[PDB]
Amino acid sequence: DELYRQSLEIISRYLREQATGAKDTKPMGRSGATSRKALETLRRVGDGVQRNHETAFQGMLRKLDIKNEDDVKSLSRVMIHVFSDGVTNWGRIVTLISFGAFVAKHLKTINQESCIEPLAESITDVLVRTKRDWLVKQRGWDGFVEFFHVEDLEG
Ligand SMILES: C[C@@H]1[C@@H](C)C/C=C/[C@H](O)[C@@H]2CC[C@H]2CN2C[C@@]3(CCCc4cc(Cl)ccc43)COc3ccc(cc32)C(=O)NS1(=O)=O
């Protein structure tokens, strides 16, 4: 399942890099050129989302009250409720992943870094297993990179 594997790599890398502040130097697996560009795109776009929606992000983080492994496990149901049960567009997928990064950083602050990879798996499961048809029609991560590509300015 190439789409699942690629999605997990991108999402896991972004969440870990957001939590630790360090770039992972290891090569990507299959489709590395696209996965690298997808991760680079998340750095640009996801970082903006967390700031543009800081107040709402903080508000939802407080409502969720994430203290431990069991709380983190319970997020799958909430993601299905809020993300899956709505229109699909790339913006909503970026909000899903960006709020994931926001939660990952919270897990770093409460010294529960071990839950970051399980969290990335849960986000990936919700995205890929509930939106595969849409992702395939939109050209997967190649389409993500194309959608957010910005042309160089003249001069
Ligand atoms: C204008 C809206 C956002 C850009 C800004 C604020 C949004 C909301 O107040 C909540 C702050 C987190 C937002 C709720 N969740 C976040 C949520 C749902 C809450 C739990 C959760 C946990 C993780 Cl690890 C990742 C995502 C999530 C599901 O993903 C979302 C995807 C799209 C939208 C909202 C999502 C989503 O579509 N949000 S929106 O209508 O575009």
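So for chain A, numbering is Swiss-Prot's, and the shown residues are 172-326, in order.
For this deposited structure, the header notes the method as X-ray crystallography, 1.4 Å.
Heads up, the Cβ atoms here are built off N, Cα and C, so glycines get one too.
Annotation for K194 (mutagenesis position): spatial neighbours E188, criterion Cβ-Cβ under 8 Å with sequence separation of six or more. DSSP assigns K194 (mutagenesis position) to coil in the three-state reduction, outside any helix or strand. For the mutagenesis of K194 to R, Swiss-Prot gives this note: Reduced ubiquitination. The structure shown keeps the original residue.
What Swiss-Prot notes for the published mutagenesis of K197 to R is this: Reduced ubiquitination. The Cβ of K197 (mutagenesis position) has 8 other Cβ atoms within 10 Å, all protein chains considered.
Secondary structure at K208 (mutagenesis position), as computed by DSSP, is helix. Counting only same-chain residues at least 6 apart in sequence, those with a Cβ under 8 Å from the Cβ of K208 (mutagenesis position) are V316. According to Swiss-Prot, the mutagenesis experiment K208 to R carries the annotation: No effect on ubiquitination.
There are 8 other Cβ atoms within 10 Å of the Cβ belonging to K234 (mutagenesis position). Quoting Swiss-Prot on the mutagenesis of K234 to R: No effect on ubiquitination.
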